[PDB]
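J.: Got a structure for you, questions after.
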Amino acid sequence: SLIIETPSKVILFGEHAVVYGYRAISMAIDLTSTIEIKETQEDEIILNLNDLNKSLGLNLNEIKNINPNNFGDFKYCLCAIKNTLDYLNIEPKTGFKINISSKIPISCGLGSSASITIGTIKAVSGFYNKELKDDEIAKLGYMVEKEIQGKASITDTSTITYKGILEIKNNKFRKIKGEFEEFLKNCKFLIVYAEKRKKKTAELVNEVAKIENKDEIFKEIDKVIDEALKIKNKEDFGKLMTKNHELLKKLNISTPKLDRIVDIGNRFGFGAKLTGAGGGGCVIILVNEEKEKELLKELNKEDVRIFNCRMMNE
């Protein structure tokens, strides 16, 4: 009868370059999913999507043999349950129910699925009073993604499992502490769901791949991280966010709707930039407490969803 509240995730810099051996600066954020699990004693497992008011019942002996992509919206949580079980080498004797509710917008690079996954792993393990190291959990999440999508990157799962700010390169991460982590504990950001993403993330990767100037852009993108890593004030940091945005714009994966949002961000805030693959999605804005009230009014005058969020630590 525990309740797991799993963090969300956002890329501060590195969006598409990471894919080419460059670095990604990922940060865990307040937007959480909440998964509650409780034994039932009916002889089956029940999954319930509150936000979508959907429900599913399965027998304890179908669990390990079901195929995730046969269950639409329940697939990630479902898959997280199956893997945690055989990983713990446990065979469900008794039943239980899981209630799922996330606040995190879907398909816009915030790690909506991974949050559900990481919270299901922690839930099922704890329900059996067997705990896993962040190391085991991160991998179980990564495998759930790989199993469902065919492939996966550690970014979402590692970021959401280890919390804080991570540096992603190739396929390994580097935790970031010091002044940079300190400075971020001091920043209030805003995730603005400008528009929906009518395109698939791989589809955008291909559109970035089909660019000549791409590499020279990635290099400028990496020099921005060099500088970002060493920045001290939100004024300087904001602009660096805006600059990375101007670069992503050179990969024409940005949109007129995102640019508008970014504008409001540079003017009424400290700077702004889209996050994740382009073609719609969210724009992350570093809040300027000074004009914060302003920022809102202007942003609110738009067909968008906004979310107050700060970094998430351990």
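Just so you know, the numbers here start at 1 and follow the chain as drawn.
Each Cβ is built from the backbone N, Cα and C atoms, and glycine gets one as well.
Marked as active site, proton acceptor by Swiss-Prot: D156. Per Swiss-Prot, ATP binding site is recorded for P105, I106, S107, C108, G109, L110, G111, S112, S113, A114, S115. Experimental mutagenesis is annotated in Swiss-Prot for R197 to Q (Swiss-Prot position 196), with the remark: 1900-fold decrease in catalytic efficiency. Mutagenesis annotation in Swiss-Prot: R197 to V (Swiss-Prot position 196), described as 63-fold decrease in catalytic efficiency; the structure shown retains the original residue. A mutagenesis experiment is reported in Swiss-Prot for this position, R197 to K (Swiss-Prot position 196), and the note states: 13.5-fold decrease in affinity for mevalonate, whereas only little effect on affinity for ATP and on reaction rate. Looking at Swiss-Prot, the entry for mutagenesis of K273 to R or A (Swiss-Prot position 272) says: 13- to 26-fold decrease in catalytic efficiency. Still thermostable.
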J.: Which ones in the same chain are close to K273 (mutagenesis position), with CB under 8 Å and 6+ residues apart in sequence?
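T.: In sequence order, the residues whose Cβ lies under 8 Å from that of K273 (mutagenesis position) (at least 6 apart) are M241, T242, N244, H245, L248, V262, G265, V283, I284.
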J.: Taking the centroid of the Cβ atoms of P105, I106, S107, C108, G109, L110, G111, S112, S113, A114, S115 as the ATP site, which other residues of that chain lie with their Cβ within 8 Å of it, listed in sequence order?
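T.: Apart from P105, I106, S107, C108, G109, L110, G111, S112, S113, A114, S115, the close residues are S8, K9, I104, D156.
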J.: For the residue listed as 'active site, proton acceptor' and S107 (ATP binding site), determine the Cα separation and express it in whole Å.
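T.: So the alpha carbons of the residue listed as 'active site, proton acceptor' and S107 (ATP binding site) sit roughly 12 Å from each other.
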J.: How many Å separate the Cα atoms of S113 (ATP binding site) and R197 (mutagenesis position)?
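T.: Roughly 16 Å, rounded to the nearest whole number.
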J.: Going by a 10 angstroms cut-off between Cβ atoms, which of the binding-site residues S107, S113, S115 has the sparsest surroundings?
T.: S107
J.: Taking the Cβ of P105 (ATP binding site) as the reference point, list residues of the same chain whose Cβ is under 8 angstroms away and which are at least six residues distant in sequence.
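T.: Result: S112, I191, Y193, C282, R305, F307.
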J.: Counting all other Cβ atoms within 10 Å across every protein chain shown, which of the binding-site residues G109, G111 scores highest?
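T.: Result of the Cβ crowding comparison: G111.
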J.: When you measure from the Cβ of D156 (active site, proton acceptor), how many other Cβ atoms are you left with inside 10 Å?
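T.: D156 (active site, proton acceptor): 25 neighbouring Cβ atoms within 10 Å.
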J.: Only counting partners 6 or more residues apart, tell me which same-chain residues put their Cβ under 8 Å from the Cβ of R197 (mutagenesis position).
T.: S107, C108, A277, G279, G280, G281
